[PDB]
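Undergrad: So that we are looking at the same thing, I have put the structure below in structure tokens.
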Amino acid sequence: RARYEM
Amino acid sequence: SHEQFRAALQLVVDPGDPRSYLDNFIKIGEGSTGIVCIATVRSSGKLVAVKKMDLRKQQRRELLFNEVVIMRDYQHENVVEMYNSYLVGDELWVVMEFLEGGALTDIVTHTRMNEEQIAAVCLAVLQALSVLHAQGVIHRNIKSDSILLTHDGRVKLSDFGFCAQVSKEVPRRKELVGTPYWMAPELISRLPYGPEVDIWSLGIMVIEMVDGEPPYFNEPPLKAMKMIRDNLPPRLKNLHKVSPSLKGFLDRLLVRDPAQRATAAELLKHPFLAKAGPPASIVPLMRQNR
């Protein structure tokens, strides 16, 4: 459930 | 290469140190590129927001110029205003408009928006995107966390750290950039892509507003990407609850083939957006009023 970018 | 990169940023930022005019820094949130604080302007008592990004801690250091490109050239009224940038030690600081109502994220995870509200958010986002896309700017990070509110329910687009430009000379981009659950399938497939990726990501944000979370959110990001890449477009969990007009709108966003997906300009004429309420209609959703 990660909201962080790539 | 880090000392090299600081020196370059130095040529593009405003001189000085905003600690000389700001007090009471308080961290209010974060992203992958760094943190966001509120600060008080000492001489006036006005609140501003300050984004701090450590140069050493970036996936792609060169994206940090995006903040300066957008601030210099691509300002609008559904877009958060960027005021000044500084190099403070190893951090890039950007001083910007404070959106005191916070992020759409806090809303979609704690209450249910109705369709008047959803349509008002989509209208505001689409107005911003039609203008951005007309000037060759792809945001590449559309999601609820990038949409900010004022205390009176006005909707602005934020966090341009991942954006890119296209042009006659460079018509498509190729980089793998965005947040896994919101990425367009063509972008996950590494097909050259354009502004259309923002329209897909907007559709995923509509699913956030209806369902509380994007599809496949219960999966590891890598696995979710495969599913987005390979499967039919994702469905709303709460499909039964939405109007035929919302569903018709959503079907124009979540189209796998980017040439068949609607543009921001086209979408601004969709009937679904006739339901959009004014900013006042958003106000009750905020934490401070719920």
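Swiss-Prot numbering applies to chain B: residues 300-589, in that order.
Structure determined by X-ray crystallography, 2.0 Å.
Using N, Cα and C of the backbone, Cβ positions are placed for all residues, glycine too.
Here Swiss-Prot flags B:327-335, B:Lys350, B:396-398, B:458-460 as ATP binding site. Here the residue is the original one, while Swiss-Prot reports the published mutagenesis B:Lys350 to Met with the comment No change in cell motility; in association with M-351. Quoted from Swiss-Prot, the note on the mutagenesis of B:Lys351 to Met is: No change in cell motility; in association with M-350. For the mutagenesis result B:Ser445 to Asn, the note given in Swiss-Prot is Approximately 30-fold increased autophosphorylation (constitutively active mutant).
Looking at the shown structure, can you explain where the listed features end up?
TA: Long-range Cβ contacts of B:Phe459 (ATP binding site) within its own chain (separation 6+, distance under 8 Å): B:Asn365, B:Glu366, B:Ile369, B:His438, B:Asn440.
According to its DSSP assignment, B:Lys350 (mutagenesis position) is in a strand. Cβ environment of B:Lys350 (mutagenesis position): B:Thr332, B:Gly333, B:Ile334, B:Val335, B:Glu366, B:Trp392, B:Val393, B:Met395 lie under 8 Å away, each six or more residues apart in the same chain.
Around the Cβ of B:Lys351 (mutagenesis position), the same chain contributes B:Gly333, B:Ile334, B:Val335, B:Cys336, B:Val387, B:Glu390, B:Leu391, B:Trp392, each under 8 angstroms and 6 or more positions distant in sequence.
B:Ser445 (mutagenesis position) is surrounded by 26 other CB atoms, counting those within 10 A of its CB over all protein chains shown.
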Undergrad: If you count the other Cβ atoms within 10 Å of each Cβ, which of the binding-site residues B:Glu329, B:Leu398 comes out on top?
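TA: Output for this query is B:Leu398.
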Undergrad: Looking only at B:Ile327, B:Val335, the binding-site residues on record, which one has the least crowded Cβ, with the fewest other Cβ atoms within 10 Å?
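TA: Comparing Cβ neighbours within 10 Å for the binding-site residues B:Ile327, B:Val335, B:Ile327 has the fewest.
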